[PDB]
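Presented below is the structure to which this report refers.
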Amino acid sequence: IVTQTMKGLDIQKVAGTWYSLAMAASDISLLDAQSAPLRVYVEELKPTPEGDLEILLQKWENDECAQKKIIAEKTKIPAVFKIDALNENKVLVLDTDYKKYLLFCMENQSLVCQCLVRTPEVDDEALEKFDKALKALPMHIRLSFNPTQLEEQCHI
Ligand code: RHL
């Protein structure tokens, strides 16, 4: 359902630290509970030489903030990756400028998207792009975080 992808993406250049400044989902239940399955806080992106993308993140799981490390596998489309699961789920890079922000979505029709930024600051420009990107999409919950939260484990 996402029909916005980054043209000419260089996955090498998204390597490094990121902050989950905002997230949205197609269904409230996906982000509602703190332990919601798709409520995840991105830490670092580590593209591999073959062009896959390993992702370091945290998730609240069983009254604790856990580190998760997952791998999104490349596809023939540079902006589209696959996470192996019970169901095929696609990760799409919608837009990035590499140095400030990155917008991505994960889709199965359920959908979770985030606005990532390089620094713990509220980037009104990244957020406008995020909101513009999502006005297409049927989102029903949106969360955003302050710079104090961005510097805490699981944004507490
Ligand atoms: C450039 C764009 C940057 C891309 C960032 C992509 C982040 C995607 C993380 C979602 C995976 C996940 O939450 N997840 C998960 C975690 C807990 C419960 C249920 N589940 Rh679905 N799944 C499948 C396999 C592994 C993890 C997961």
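Here chain A follows Swiss-Prot for its numbers: 18-125, 131-178, in order, are the residues you see.
Note that Cβ sites are derived from N, Cα and C of the backbone, with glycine treated the same way.
According to Swiss-Prot, the natural variant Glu61 to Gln carries the annotation: In variant D. The note that Swiss-Prot attaches to the natural variant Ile72 to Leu is: In variant W. In Swiss-Prot, a published natural variant is listed as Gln75 to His, annotated In variant C; found only in the Jersey breed.
In this structure, the variant positions that sit close to ligand 1, with a C-beta under 6 angstroms from any of its atoms, are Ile72, chosen from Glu61, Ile72, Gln75. Distance (Cα-Cα) between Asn125 and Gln131, which enclose 5 unmodelled residues in the deposited structure, is 6 Å. In this structure, the C-alpha atom of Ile72 (variant position) lies 6 angstrom from that of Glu61 (variant position).
Contacts of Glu61 (variant position) defined by a Cβ separation under 8 A and a same-chain sequence distance of 6+ are given as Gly33, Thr34, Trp35, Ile72, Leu73, in order along the sequence.
Cβ contacts within 10 Å of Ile72 (variant position), excluding its own Cβ and spanning all protein chains shown: 21.
Contacts of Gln75 (variant position) defined by a Cβ separation under 8 A and a same-chain sequence distance of 6+ are given as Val57, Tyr58, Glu60, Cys82, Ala83, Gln84, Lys85, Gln175, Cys176, in order along the sequence.
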